[PDB]
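Notes follow once the structure below has been shown.
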Protein chains: 2
Amino acid sequence: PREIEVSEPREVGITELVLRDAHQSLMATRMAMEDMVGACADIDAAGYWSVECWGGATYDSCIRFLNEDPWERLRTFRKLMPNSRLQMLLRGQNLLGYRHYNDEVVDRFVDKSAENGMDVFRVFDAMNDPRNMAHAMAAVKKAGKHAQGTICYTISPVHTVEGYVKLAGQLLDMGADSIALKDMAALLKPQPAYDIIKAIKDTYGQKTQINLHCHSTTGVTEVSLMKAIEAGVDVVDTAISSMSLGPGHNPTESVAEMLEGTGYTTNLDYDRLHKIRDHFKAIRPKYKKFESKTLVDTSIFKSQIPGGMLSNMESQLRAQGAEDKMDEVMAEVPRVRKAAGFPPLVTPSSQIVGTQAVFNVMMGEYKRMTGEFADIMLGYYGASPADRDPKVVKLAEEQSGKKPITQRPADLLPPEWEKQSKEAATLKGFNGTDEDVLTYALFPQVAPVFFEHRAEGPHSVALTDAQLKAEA
Amino acid sequence: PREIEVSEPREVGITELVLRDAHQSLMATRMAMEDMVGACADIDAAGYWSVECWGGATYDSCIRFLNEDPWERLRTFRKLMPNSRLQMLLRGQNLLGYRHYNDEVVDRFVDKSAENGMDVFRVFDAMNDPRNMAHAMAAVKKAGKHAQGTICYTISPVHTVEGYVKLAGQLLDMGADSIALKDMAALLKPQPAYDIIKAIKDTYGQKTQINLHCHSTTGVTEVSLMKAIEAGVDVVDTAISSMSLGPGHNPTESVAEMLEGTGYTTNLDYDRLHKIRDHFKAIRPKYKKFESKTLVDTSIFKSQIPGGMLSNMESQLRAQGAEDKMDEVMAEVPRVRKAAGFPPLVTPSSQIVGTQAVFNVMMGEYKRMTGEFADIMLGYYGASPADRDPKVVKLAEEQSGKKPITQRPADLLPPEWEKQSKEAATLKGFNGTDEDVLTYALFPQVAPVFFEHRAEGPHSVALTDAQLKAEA
Ligand SMILES: O=C([O-])CC(=O)C(=O)O
Ligand SMILES: O=C([O-])CC(=O)C(=O)O
Ligand SMILES: [Co+2]
Ligand SMILES: [Co+2]
């Protein structure tokens, strides 16, 4: 009489990702604001637990490609979806930028984000070092908003159910209002989803709120959602059907429909979901120039290498003739990752390990380390899940003259707001707001250009209706 | 302490659909034989329970568009995959044709199919009338092959778990070597999958072999596969990852990977699966002119109308100006189906009900019934799941002068082989084989043209490598 224990019948919450992660994963975050607003009213009345609509790569995209002010995008969504819990993805001490910042910047950014309407802050760190998440978290609590501590899921010799339960505890210990299990690479299998979700519930209590974010890259995560729901998961993330699958996510409608008769239910307005879906089915074709060309890829389960990392390393060897050695790089990546203490292979970690793998294949084993890689071995990105190869660490120290550190990298950073402020105020177009100063601090190289063109209004790099017909 | 009982740890069998249903669902059965053979050796060594590679719409496609002889395709697959159980889809008394045939034709077709290498015959009837399946089944047993009785899954007021358990019993009663639950529209939800699968096991025994065939049209069937496996399902059908999803099926690799740690396992050679996958990833782009443009559609759960039926009805109103009334037709379909005794909405049933719905919207309620629709109401397609509206039946009788029948439609059919033989032998190109006579009997209108051009060899209607680059 073999049996599985499942959570008591209950309503499961849904977080819609169409406005942020979905298009970031499917069309390089190129989705224009004018192609989104027409769906806000319906999304707002759909019945979602939260609506992910800011953060992640959208800040960069807004200013770099769309000549759009992120803060204006945030203000508009807040206005167009007044009844909803807006959600964002924030990479801890890196905020939405390229480097860790002094705490005062984190304070400023979070504060201005809450001030403009952000309700739920999913804070995460690419290395999974809770220290890098600690200040952002506190900042979110101070603004009286929902702080969601993030655990980046991954598979490696050092990652275990126990290790994740511990990390969860650390997150709760720093005031997490909830825990997000983030599986960007779709590495979370069904059984593991059930065990981890249950392990955390059994350990910290049923009251412990867990939100599961799984991409559908590998094709197995929708089954993992079911198992997570049986393990008692509180909220799962999805993407409206016309903007789903591939490197994207599981379909909202599908996740809602698959529960009928299980005892579990979602409570989303199906007719509203249908409008949201059609809205995007009409719009999506315009972005064909940015679609990925693969729907299902399970290779990562064996290679441990994500595609977005795979193609990139290829473009390096290809644009360097040694495109044949792609098999030697494939074998080198694991070794480099291990040397780095097995960090989750997500941006930036992924790029760093990828590029470094290429070097060891060509110029020889760590004969020359990038500055970024050296910074990882030396601790400037924080602590790794496992201890790093002391030998490779030493080399790094001998190739950069930098001294190893083991404490939160932000502890060494000096106040910078005043400096950033003065510098931003010298740029043509600057409007005086901290918002603008933050844009400059997060993107020194783009802020100037953006500030000068912003008055032109946001644009779109998607095909026009004209262009669509003119092709077909 | 809520709990679910799951089957004992065990190996689950997999049936690969890439060679038949996958391309029929994703690229209108246009897949050229030369684009397939290069994958046979690997598919043969993959470890699948069976390989669906013939039947369904491939016969028609081979002779109508590819100038290819189906029997030659069957002989080649048999040769290229000597170690595998080949499988086919056969629509009962209709064989792979357009009408029910006299038993002697069924005998001839099945016999020649086994003779040329077919091992597993999935026999099914669009109305789910076991009588229409009875003779084909027996014929398969006589050839000493595996007879798989099919239950076309659907949702309707008359379809219940009990109703399916009964149908299963009828299938076993006529010698079924196994039962196939076929969900062409991806209507099978997780709970129902578990209940039905278990209901049949609990009722006829664990020894009862059940094979589940779910399309991924609605996005919920991979979760249903898991539940079916927990309910004890023996074999599930999948499509190699590069030829999956959409109106197609769940990914083979994904289904294999999602089981890790559950106690269940598949035993497929992952490296072989990888070659099969790459083989088709390279080839698939050439068929872009035949792809569907939707990946996930849950609308059918509310409308009860499949897309392939939906678009067709639209092309009727569109090519007739009354494209506005598409909402009136949408409401009429349910009514017509009910009148017909709720048959599963799969070909031919779907087309018949669709077209008839259009008429009632225009010319008025059954003011004019098609001959096909009249035949359904009158019983010439067999028995319906539920009793048909006696009023609509009467009308049919008064608009066709045909008398209602309730017995197996084939009971009225006269011997025809001799007739078909003589007629086929008058065509230029005819080679004398029963195989050819069968081609003529199944496709009177095409056989002549095919026989005349066959010597040219099979062709492809897919883009060429040249054409691909010349576009991109
Ligand atoms: O999928 C995620 O949540 C991770 C993400 O977008 C990012 O790295 O910016
Ligand atoms: O999916 C199925 O098995 C049904 C099918 O192909 C057909 O109607 O020819
Ligand atoms: Co994501
Ligand atoms: Co099918």
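Numbers in chain A come straight from Swiss-Prot, and the residues shown are 3-474, in order.
Quick check of the header: X-ray crystallography, 2.5 Å.
In case you wondered, yes, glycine gets a Cβ from its N, Cα and C as well.
Going by Swiss-Prot, these are the annotated features:
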{"type": "DOMAIN", "residues": "A:14-276", "note": "domain 'Pyruvate carboxyltransferase'"}
{"type": "BINDING", "residues": "A:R22, A:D23, A:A24, A:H25, A:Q26, A:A59, A:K184", "note": "substrate binding site"}
{"type": "BINDING", "residues": "A:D23, A:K184, A:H215, A:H217", "note": "Co(2+) binding site"}
{"type": "MUTAGEN", "residues": "A:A59 to T", "note": "Decreases activity by 96%"}
{"type": "MUTAGEN", "residues": "A:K184 to A or E", "note": "Loss of activity"}
{"type": "MUTAGEN", "residues": "A:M186 to I", "note": "Decreases activity by 98%"}
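Between the C-alpha atoms of A:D23 (substrate binding site) and A:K184 (mutagenesis position), the distance comes to 12 Å.
Closest to A:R22 (substrate binding site) in space, going by CA atoms and restricting to the recorded positions A:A59, A:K184, A:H215, A:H217, is A:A59. Comparing C-alpha positions, A:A59 (mutagenesis position) sits nearest to A:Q26 among the recorded positions A:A24, A:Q26, A:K184, A:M186, A:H217.
Candidate binding-site residues: A:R22, A:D23, A:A24, A:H25, A:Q26. Those with a Cβ under 6 Å from ligand 3, in sequence order, are A:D23. Among the recorded positions A:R22, A:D23, A:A24, A:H25, A:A59, A:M186, the residues whose Cβ sits under 6 Å from any atom of ligand 1 are A:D23, A:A59, A:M186.
Across the structure, A:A24 (substrate binding site) and A:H217 (Co(2+) binding site) place their CA atoms 9 angstrom apart.
A 10 Å radius around the C-alpha of A:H217 (Co(2+) binding site) takes in these recorded positions out of A:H25, A:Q26, A:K184, A:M186, in sequence order: A:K184, A:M186. Between the CA atoms of A:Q26 (substrate binding site) and A:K184 (mutagenesis position) there is a gap of 15 Å, rounded to the nearest whole number. Neighbours of the Co(2+) site: apart from A:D23, A:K184, A:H215, A:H217, residues of the same chain with C-beta atoms within 8 angstroms of the site's C-beta centroid are A:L19, A:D185, A:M186, A:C216, A:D239, A:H251. Secondary structure from DSSP puts A:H217 (Co(2+) binding site) in a beta strand. In the three-state DSSP scheme, A:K184 (mutagenesis position) is classed as strand.
Neighbours of A:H215 (Co(2+) binding site) among the recorded positions A:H25, A:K184, A:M186, defined as a Cα within 10 Å of its Cα, are A:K184, A:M186. In this structure the C-alpha atoms belonging to A:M186 (mutagenesis position) and A:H25 (substrate binding site) are separated by 14 Å. Comparing the recorded positions A:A24, A:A59, A:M186 on other C-beta atoms within 10 angstroms of each C-beta gives the minimum for A:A59.
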